[PDB]
Amino acid sequence: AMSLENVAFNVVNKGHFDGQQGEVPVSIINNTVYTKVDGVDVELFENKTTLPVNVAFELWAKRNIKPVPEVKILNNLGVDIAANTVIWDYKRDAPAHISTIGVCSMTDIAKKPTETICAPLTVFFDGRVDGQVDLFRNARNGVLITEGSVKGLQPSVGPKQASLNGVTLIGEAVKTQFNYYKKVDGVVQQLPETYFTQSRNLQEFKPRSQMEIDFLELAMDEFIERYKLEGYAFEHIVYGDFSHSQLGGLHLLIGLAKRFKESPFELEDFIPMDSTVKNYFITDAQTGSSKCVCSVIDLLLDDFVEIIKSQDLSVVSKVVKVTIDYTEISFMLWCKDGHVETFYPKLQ
Amino acid sequence: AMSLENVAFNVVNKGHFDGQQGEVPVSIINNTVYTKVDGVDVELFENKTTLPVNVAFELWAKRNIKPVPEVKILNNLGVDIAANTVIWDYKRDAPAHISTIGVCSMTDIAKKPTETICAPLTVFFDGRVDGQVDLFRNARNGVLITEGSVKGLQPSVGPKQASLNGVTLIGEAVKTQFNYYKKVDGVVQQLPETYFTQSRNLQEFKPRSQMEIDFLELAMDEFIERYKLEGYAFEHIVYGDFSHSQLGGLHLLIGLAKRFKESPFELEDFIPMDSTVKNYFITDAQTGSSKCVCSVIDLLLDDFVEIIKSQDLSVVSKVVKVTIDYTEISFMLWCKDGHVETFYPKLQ
Amino acid sequence: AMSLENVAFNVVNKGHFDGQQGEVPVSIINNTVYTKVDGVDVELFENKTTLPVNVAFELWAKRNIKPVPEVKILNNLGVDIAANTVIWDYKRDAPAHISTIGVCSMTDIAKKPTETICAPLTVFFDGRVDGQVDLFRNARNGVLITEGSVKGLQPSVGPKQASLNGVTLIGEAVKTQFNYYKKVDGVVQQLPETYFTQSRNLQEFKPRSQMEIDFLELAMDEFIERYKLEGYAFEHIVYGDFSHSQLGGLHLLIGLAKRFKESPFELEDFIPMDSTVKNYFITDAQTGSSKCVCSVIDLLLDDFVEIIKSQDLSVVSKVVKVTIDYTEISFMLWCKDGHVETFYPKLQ
Amino acid sequence: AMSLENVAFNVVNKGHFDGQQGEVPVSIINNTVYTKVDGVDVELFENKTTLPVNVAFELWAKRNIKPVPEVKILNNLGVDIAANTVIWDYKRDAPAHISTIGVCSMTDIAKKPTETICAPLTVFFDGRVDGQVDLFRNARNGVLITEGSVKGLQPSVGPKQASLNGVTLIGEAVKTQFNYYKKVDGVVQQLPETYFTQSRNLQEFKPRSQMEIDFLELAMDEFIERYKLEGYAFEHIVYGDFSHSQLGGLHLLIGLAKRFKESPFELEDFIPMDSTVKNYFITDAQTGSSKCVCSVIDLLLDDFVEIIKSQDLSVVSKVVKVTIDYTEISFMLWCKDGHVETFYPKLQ
Amino acid sequence: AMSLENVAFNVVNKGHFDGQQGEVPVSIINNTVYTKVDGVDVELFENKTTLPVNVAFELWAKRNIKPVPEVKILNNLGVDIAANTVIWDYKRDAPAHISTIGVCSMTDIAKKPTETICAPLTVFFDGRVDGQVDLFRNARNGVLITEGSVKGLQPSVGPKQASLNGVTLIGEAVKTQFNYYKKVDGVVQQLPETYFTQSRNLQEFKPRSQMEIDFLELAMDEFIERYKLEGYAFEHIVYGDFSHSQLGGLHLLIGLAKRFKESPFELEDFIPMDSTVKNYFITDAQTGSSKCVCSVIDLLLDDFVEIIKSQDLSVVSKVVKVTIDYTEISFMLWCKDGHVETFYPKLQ
Ligand SMILES: Cc1nc(C)c(CN)[nH]1
Ligand SMILES: Cc1nc(C)c(CN)[nH]1
Ligand SMILES: Cc1nc(C)c(CN)[nH]1
Ligand SMILES: Cc1nc(C)c(CN)[nH]1
Ligand SMILES: Cc1nc(C)c(CN)[nH]1
């Protein structure tokens, strides 16, 4: 019994769509939904999507308010659509998926994921919702998350963090670590062994290991001494070189976080979306060092050290493929005389 | 139980809002309402009003589909709002009135016209709706239309024509001639003696008298001979003078209609709204004669002849006030040697 | 090697997309594409679709410029997408189908219809394009049109008319009558026996039989006499009754065409799309007779007479199902004393 | 002698509308007003209102630049319109009122508040403007503010703070505490005894009493000990419970301010407007505790303690009505064994 | 070989336009350019200019990514257009100039600055680009910047700072100090002796001299004592007077920076553009002191002290003209009894 005024009533009275009965007067102008409160219009939703305003408003109101996988993880697993929920992409302020199943009459391709239209699409299933583990078992393509064991199904432990209403966090009052399962053409696939990105911000970066605590506290030459990193080009790769017009390295988020405490810099997010590897046009404010495409990855420093220390350094240039967030990331490894020159997430 | 999807269901299934239950999926883009019909969007309403798209859509769906007074008549009588209906202005493709009573939650100032908010406004009442003659009796300010007698109330016979879904016509299968009543501060007013404009189109003009039949069939000098119009400047005023750069006269719609059969002309309606007197920037295609503001009135030729023949012609210039469509229309009368030079609906 | 400036170059220089090389400067404002011609912007395309302006522009430039099936026929046959072409819906000024195959990078779901994404969709194939009869043979779901015989495939003769650049016509210099074939899950279907709508306009209606020539020339009571139509309510159904406030019958386009020569009327197309049965809110200008939902079908009068004369008239009300344009159209048959009262394409 | 170019001249040259003579070239595109400065367009005003761009621009330029009552106070007193000024709502970036009196030709319902149209509306009068105390005396409905005594009129001391150009503050160089007067139907009404909200921000919260200084400095169990708050559920109500998936209590702004210093949290203002009680969808970043509708009020902790300590605690659940900012706020009081379980501003 | 999809490919893959070959699917909706990434639209550019969206997108992608003169300097020198580059105005998010030369087909007035159309316009030339010093020599009107000497041309040393991707800085890894040259009507003009504004922010203000270090550390009466500023009204002019309703003085950015550390204030930038003298509507949050037009200049305190100490103080009021950023700034000097009362950048 869906309607614009009923979705708006739910937004005004419940903070989101809660299936409540009622209507509030709504007015649509430009790409913004308004409601009349004591004679005047009050903005409820500014549409930043490529969907019609009322359709985007309904999808946002029907967004999942439970901790869910980060959009980069769902994308890396090939999720096309979600079963009976909307995964809201908070970075893009838009639905993570084009179509829906049992959510909105305008975007729905089906009411239930068991409809033959869904068979070729990778449907996201949530084991926390009743019947969705069974729906995953009968779906030809899909990705399932659960809080515990699924009889017979071999699990893949996902990252510790999940997104709750746009806030990435490692849950204390809620579970954020899920078991992951994937199926392609009716067959359960073996999810690869993988590292996970840490999903930290540059402004509120917090070290998550003793190595990371030492990197941020210690000076460059003494940290490299303590962790036996001589010859691995951490000076260029992690710390960054701000001496020439073109900024050198600076590919690990922790390096950007360290630099940020001393002097500010501009990071232009020219493809603003959640992704395992991010690309920024960086301009260092202090020196004027800059780089058009500086690929940045947020790995735990211990994981990055483990990755770089497990490479054969006897070749000038090669592609090193590492599974991170379930996807294969290609790193360009440059060496000279058995020592690393640079190691960066390869720009395709 | 109003909603956008329910108004749209009524539009799609009943042609207008009929109070039916149901919903159809709707999408709003730009200022247009669309509905999904077998996978594709079909336009239902393009907003040409200054109201929000969804609000205009609802008001148009809730328009009065019965023959109603033309907007120029309602305006001339000072109608501010209508009781429990929407008068759709088809010349502007917008609601004739700013607010509503018992129609739409966004535009409603009241649910019933008996609310004290309505007392200072001239409410339009329709005797054809049960209880509205009584509502008019208790309203402080109002305009009432009826098909027959109202006990005690002295009627004012309105024009023969009414607007049915934007089509002005003299009804054969429906009654279009109404009795009119008006109240100002609780007192039933004596509506003045009035002429009525004929509301005819230039393209499909039809004569409504023998004088009008003769005007369109006979040549200029023989019509003026037959009707003793010598010295009344019908050559300039009605027929029009296309000999100089500035078009002479041409203020009566019948004259424009006659000219139209021989050669076409451009009429720029720069204030496109329903009004007793219309103003056009006219460019005659055959001669190139033109005039920025050519005021045009559609009076029955017999009425215009009666008006001009009842004027004292012994003064160079004066204002002749005529009650047309219940309003006072000032005309400018120009004379010389006891004969008319020009007579036009005055530009203020 | 697709681009906005290249599509625009093709539009400006070839009238449509012809695969030519070149670019013209383009500017996009509002929902309109402009091109600079000697210092000033000239409109090329105004987007009336729900797609992004540049995407709609490309699809319209890449429209099929050959006579193709009318959108109502494709819809009735369940066509979801077209193979390597765009069917432009000129009644909606939008693409007939949501997605494309080998046409535009933004709307493409595949490059070739042989991709497994297309298997569950009914793909439209054009025998006039090389290899498309073979593509239809290997497609699981599809609709095929041809100019002649396909070995082994039993044909279904389609209507005489086809749409050429939005102009429906029976071709003299081009073939417009196609053989139709359909497959559901790999099985060649037996297309039902069907009547066809004539797709005529009200303004330029032309009779296509002696019965139709007689209907338009003869008076009501003598036509009904000549064709033994006494007791079939053609007076109400076809001719129309303009005596009461609610317009009676008027469900056959030929009747609207006949009425149109005597007096004009307003037809509000509230669901403006190509369909076998059309619904209009009609207001007769001469009488003021009106009806919110007047279903109108354009059948050849001989076909309508054959349909109504082949019905059992011994029941008050029943649903009469007729295959028209390959689809099942429900009609409502109302009888009394063995005679027809009304027979109209049923409003669901 | 109003004009768009004259309002723009005043904005460019005086920072607001100052009644100066002159014009600057203006261009309107989208919903933004621009001015040409040395060959290029410079944004003057981005319209975020539901009014036409030029109308909103004029109202914003004509905004009151003196300390005025906060919009929540005016709303709580039922103010419909202001006399000869615009109260700009900085939180909504729109005029606080639909219409004006003597301000803008597009929004004006009258030029002077003495016009009969204003009689039924509660007009806001400013005693600091000459003649407005007299206008209030003759107005049927209205709200008056003054800096001192009005002969015969019994005053209501308002809050210490007022809004100056969107900045809420307790004035040192200007008076921000006003006397308030209200009239309904020609009769001066007795304004109730009321508490006042403190209007503080979460990010720049400052304690305004020794109790508040102790709440922010002291730990939970020692503050409750010092102020004899045992059994009043301040642990749940003020401090907040972040242990379960649903966040417990957290209804006093000071509690949110204390929590904010330790760890951040998201507050979704889903009805973004000035109001005595605010509703937020809160997501605690540290724990993942969340609540869809967390009603938040900014009372001085001493006032909240006085309110909760003056309640009978011998009932399971009841509505406690408290006058705050002149309006009656309903609080839901939940008790068990003579002790408080929760006390929150009741969600209607 | 320019195209929208090629500019977008360059933005996605290089961070800006780099002349690379390739295309990415693009969609334009509203005034925003999007690209499809794994099924969903990702925003590439939100148009805030008065140019068409695709044109602004191309100009922004083709922006100069090298340290360039700040827009205020180019404006002060009368620059109309740039040679074969786009100077992006980051404060206005728009191109600094209306037209281009050899950049975009929509905005280009010429391909090379040697075309007679450019002769009357002051073209900006960059000596760092090959052939541009020669182009300047043959241009009738122009402004040239270089890193070193130009044979025969007498240089003007510009400011230390330049804008790199919107970041104003004094370069360490890149040169930001340029030599400036100007030509009017084929004749090299002598650039005047000039002071330079420091281009500092209020939030991240840093002292650039011992006098500035002392101003920020020392109290008002002791700083004035140390620098012999008694009688120069620094208390009013630089420190600001927040005691009356109208804020006194506060015309030097360093004064606003000092005040900012103690208490916050609102600065309304009503003409948001880069300029030597800025105008703000300031509201002090602590006191409620305010001023509609507070002209603010960021001079090094030593330079401002030198300017004010080099004035004759024996007149009530006079205009003091000082060349700053190459332009003549008029200062209003008010004196009494041989002492300064106020000294502010005169509001024209
Ligand atoms: C997360 C979110 N909420 C809203 C109201 C939006 C629209 N910009 N986005
Ligand atoms: C009379 C009318 N019908 C419609 C669908 C409109 C919107 N332009 N106006
Ligand atoms: C058939 C058609 N041509 C054009 C240029 C359009 C856009 N309204 N539609
Ligand atoms: C307070 C305010 N000033 C302006 C220019 C606006 C428009 N967003 N709002
Ligand atoms: C500097 C800049 N980049 C972009 C994507 C814009 C559009 N707002 N402006």
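Count begins at 1; order follows the chain as displayed.
Structure method, as recorded: X-ray crystallography, 2.3 Å.
Using the three backbone atoms N, Cα and C, a Cβ is placed for every residue, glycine included.
The domain 'AV-Nsp11N/CoV-Nsp15M' annotation in Swiss-Prot covers B:64-189, and the record cites sequence analysis as its basis.
Around B:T114 (variant position), the C-beta neighbours below 8 angstroms that are at least 6 residues distant in the chain are B:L135, B:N138, B:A139. In the three-state DSSP scheme, B:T114 (variant position) falls into the coil class. The note that Swiss-Prot attaches to the natural variant B:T114 to I (Swiss-Prot position 6564) is: In strain: Omicron/BA.2, Omicron/BA.2.12.1, Omicron/BA.2.75, Omicron/BA.4, Omicron/BA.5, Omicron/BQ.1.1, Omicron/XBB.1.5, Omicron/EG.5.1.
As annotated by Swiss-Prot, domain 'NendoU' applies to B:206-345, with the evidence given as sequence analysis. Per DSSP, the secondary structure of the domain 'NendoU' (B:206-345) breaks down as 38 helix, 49 strand, 53 coil.
Cβ neighbours of B:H236 (mutagenesis position) (same chain, under 8 Å, six or more residues apart in sequence): B:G248, B:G249, B:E341, B:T342. According to Swiss-Prot, the experimentally introduced change B:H236 to A (Swiss-Prot position 6686) is described as follows: Complete loss of NSP15 endonuclease activity.
Around B:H251 (mutagenesis position), taking its Cβ as the centre, 22 other Cβ atoms fall within 10 Å, counting all chains. Here the residue is the original one, but Swiss-Prot notes a mutagenesis experiment at this spot, B:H251 to A (Swiss-Prot position 6701): Complete loss of NSP15 endonuclease activity.
Marked as active site, proton acceptor by Swiss-Prot on the basis of experimental evidence: B:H251.
For the naturally occurring variant B:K261 to R (Swiss-Prot position 6711), Swiss-Prot gives the following note: In strain: Kappa/B.1.617.1. Within the same chain, no residue at least 6 positions away from B:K261 (variant position) has a Cβ under 8 Å from its Cβ.
B:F343 (uracil binding site) has a Cβ environment of 25 other Cβ atoms inside 10 Å. Look at Swiss-Prot and you will find B:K291, B:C292, B:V293, B:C294, B:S295, B:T342, B:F343, B:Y344, B:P345, B:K346 tagged as uracil binding site, backed by experimental evidence.
Residues in the domain 'AV-Nsp11N/CoV-Nsp15M' (B:64-189) partition by DSSP class (helix H, G, I; strand E, B; coil) as 13 helix, 40 strand, 73 coil.
Geometry remark: B:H251 (mutagenesis position) versus B:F343 (uracil binding site), CA distance 8 Å. For the binding-site residues listed here (B:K291, B:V293, B:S295, B:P345), the lowest count of other CB atoms within 10 A around the CB belongs to B:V293. In sequence order, the recorded positions from B:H251, B:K261, B:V293, B:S295, B:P345 that place a Cβ under 8 angstroms from a chain E Cβ amount to none.
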